[PDB]
Each structure stands twice: as structure tokens, then as C-alpha cells.
Amino acid sequence: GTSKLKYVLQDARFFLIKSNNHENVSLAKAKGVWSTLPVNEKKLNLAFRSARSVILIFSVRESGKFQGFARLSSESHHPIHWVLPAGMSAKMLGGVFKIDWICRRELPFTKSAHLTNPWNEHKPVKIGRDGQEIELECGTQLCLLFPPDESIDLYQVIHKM
Ligand SMILES: CN(CC1=NC(=O)NC(=O)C1)Cc1ccsc1
């Protein structure tokens with residue numbers, strides 16, 4: 001069913017989150033954590049206090065796909081063995097957000113071509129800088145396009161709201 005998913009997404013806020021590589025998404029899926037640069041850390045902390053659910057929709061750069069989506073379960077807090085771009089130190093990251101995965105399945109950009117994001121000039125939702133907010137209706141429809149992830153039980157996530 002899709003009803004518990006719709007409940008989690010009710011009045012949620014949504015953000016497009018990019019990853020430099022697949023390894024960091026794999027680590028995030030295994031450990032339930034994410035980290036960003038300080039600019040997006042501030043945005044996500046403000047949103048976490050502001051809304052019943054904050055949803056991160058992940059896309060590895062140049063992959064042509066989204067790799068899943070998760071709900072923030074905490075504000076950022078201050079070692080995870082991230083695989084960082086050349087020249088980047090771990091000291092350049094903000095804190096660590098805890099996340100609960102809602103779907104670990106992928107969705108190719110070709111399947112979201114009918115959805116536009118009002119907060120990025122109504123461009124297709126796949127288009128946006130890291131941290132771009134996705135308006136509620138667009139974000140809800142995007143999440144509902146993903147294949148169902150029958151390995152996840154949203155009962156536990158609902159209790160955290
Ligand atoms: C786990 N982090 C991967 C990310 N990659 C990215 O492009 N944006 C992010 O919020 C997070 C570490 C990091 C942060 C800026 S580069 C590499």
C-alpha cells in the first residue's frame with residue numbers, strides 16, 4: 001500500500017540532495033547518516049524545526065537517476081569514513097544528520113519528466129543545485145513515482161513525527 005507513505009509525506013518539505021559518488025549513498029543507506037557543506041546544513045536545520053517531515057531525495061551526480069529518499073530524524077550534530085572529493089578535508093563538512101530511509105530503490109530521470117518544480121522556475125524536478133527545495137505537490141508526486149520498497153516498515157518512522 002501507499003497510505004502510510006502518504007501520511008509521512010503530509011505537509012512535508014522536500015530537498016534535492018546530490019552525492020559526489022555512489023559510495024557515499026551506500027554508506028548513508030547502511031548507517032542512516034548524511035553530511036553536507038555548511039550552507040545546506042543551515043537550510044536543513046531550519047527546515048527540520050519547521051515541518052513535520054523533511055525529506056531528502058538523493059541523486060548521484062551524472063548518474064541520470066535518483067537513488068532513493070529518506071526523512072531527517074535529527075538536526076546536525078558534531079568519524080564517518082566518507083569518500084570525499086580530492087582536496088576536500090573532513091573539517092569542511094558540517095555536522096551529521098541522522099536519517100531514516102523511506103525508499104532505497106532507484107528512479108530514472110526519464111520517469112520524472114512530467115514533474116516541474118515551482119521553486120526552480122518550473123524546470124523538470126531532476127534539475128537543481130545541491131540543496132534545492134522542491135515544492136510540496138511536486139515533491140509528493142516524485143516520491144510516489146518510486147517503486148515501492150517492501151523491505152521498509154513506516155510504522156517506526158510515523159512514531160517519530
Ligand atoms: C557525505 N557527503 C557527500 C555529499 N556530497 C554532496 O555533493 N552533497 C552533500 O550534501 C553531501 C560528503 C560531501 C559533502 C560535500 S562534498 C562531499
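Note that the numbers count up from 1, one per residue, in the order the chain is shown.
Keep in mind that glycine also has a Cβ here, set from the backbone N, Cα and C atoms.
Taking a C-beta cut-off of under 8 Å and a sequence gap of six or more, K18 (mutagenesis position) has these contacts in its own chain: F58, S59, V60, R61, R129, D130. In Swiss-Prot, a published mutagenesis experiment is listed as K18 to L (Swiss-Prot position 361), annotated Does not affect ability to influence alternative splice site selection.
Contacts of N20 (RNA binding site) defined by a Cβ separation under 8 A and a same-chain sequence distance of 6+ are given as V60, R61, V83, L84, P85, in order along the sequence. Annotated RNA binding site per Swiss-Prot: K18, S19, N20, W34, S35, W82, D130, in sequence order, evidence recorded as experimental evidence.
Here the residue is the original one, while Swiss-Prot reports the published mutagenesis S19 to A (Swiss-Prot position 362) with the comment Does not affect ability to influence alternative splice site selection. Cβ environment of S19 (mutagenesis position): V25, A28, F58, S59, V60, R61, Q67 lie under 8 Å away, each six or more residues apart in the same chain.
The note that Swiss-Prot attaches to the published mutagenesis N24 to D (Swiss-Prot position 367) is: Abolished binding to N6-methyladenosine (m6A)-containing RNAs. Counted within 10 Å of its Cβ, the other Cβ atoms near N24 (mutagenesis position) come to 19, all protein chains included.
Looking at Swiss-Prot, you'll find the mutagenesis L37 to T (Swiss-Prot position 380) noted as follows: Reduced binding to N6-methyladenosine (m6A)-containing RNAs. Classification of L37 (mutagenesis position) by DSSP places it in coil, neither helical nor stranded.
Around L44 (mutagenesis position), the same-chain residues at least 6 positions away in sequence with a Cβ under 8 Å from its Cβ are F15, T36, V54, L56, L72, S76, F97, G131. According to Swiss-Prot, the experimentally introduced change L44 to E (Swiss-Prot position 387) is described as follows: Does not affect ability to influence alternative splice site selection.
Annotation of the published mutagenesis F66 to D (Swiss-Prot position 409) in Swiss-Prot: Abolishes RNA-binding and ability to influence alternative splice site selection; the original residue is retained in the structure shown. Applying an 8 A CB threshold to same-chain residues 6+ apart, the list for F66 (mutagenesis position) reads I57, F58, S59, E106, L107, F109, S112, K126, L142, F146.
Sequence-distant neighbours of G68 (mutagenesis position): residues of the same chain at least 6 apart with a C-beta under 8 Å from its C-beta are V25, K29, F58, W101, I102, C103, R104, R105, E106, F146, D149. Where Swiss-Prot documents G68 to I (Swiss-Prot position 411) as a mutagenesis experiment, the accompanying text is: Abolishes RNA-binding and ability to influence alternative splice site selection.
Under its mutagenesis annotations, Swiss-Prot gives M92 to A (Swiss-Prot position 438) the following note: Reduced binding to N6-methyladenosine (m6A)-containing RNAs. For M92 (mutagenesis position), other Cβ atoms within 10 Å of its Cβ number 11.
For the mutagenesis result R129 to F (Swiss-Prot position 475), the note given in Swiss-Prot is Reduced binding affinity for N6-methyladenosine (m6A)-containing RNAs by 9-fold.
According to Swiss-Prot, the mutagenesis experiment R129 to A (Swiss-Prot position 475) carries the following note: Reduced binding affinity for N6-methyladenosine (m6A)-containing RNAs by 100-fold. Other Cβ atoms within 10 Å of the Cβ of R129 (mutagenesis position) number 9 in total over all chains.
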Anything within 10 Å of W82 (RNA binding site)? Look among the mutagenesis positions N24, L37, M92, comparing CA atoms, and list what you find. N24
For ligand 1, pick out the mutagenesis positions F66, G68, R129 that have a CB under 6 angstroms away from one of its atoms. none
Using the centroid of the Cβ atoms of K18, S19, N20, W34, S35, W82, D130 as reference, list every other same-chain residue with Cβ within 8 Å of it (recorded RNA site), in sequence order. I17, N24, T36
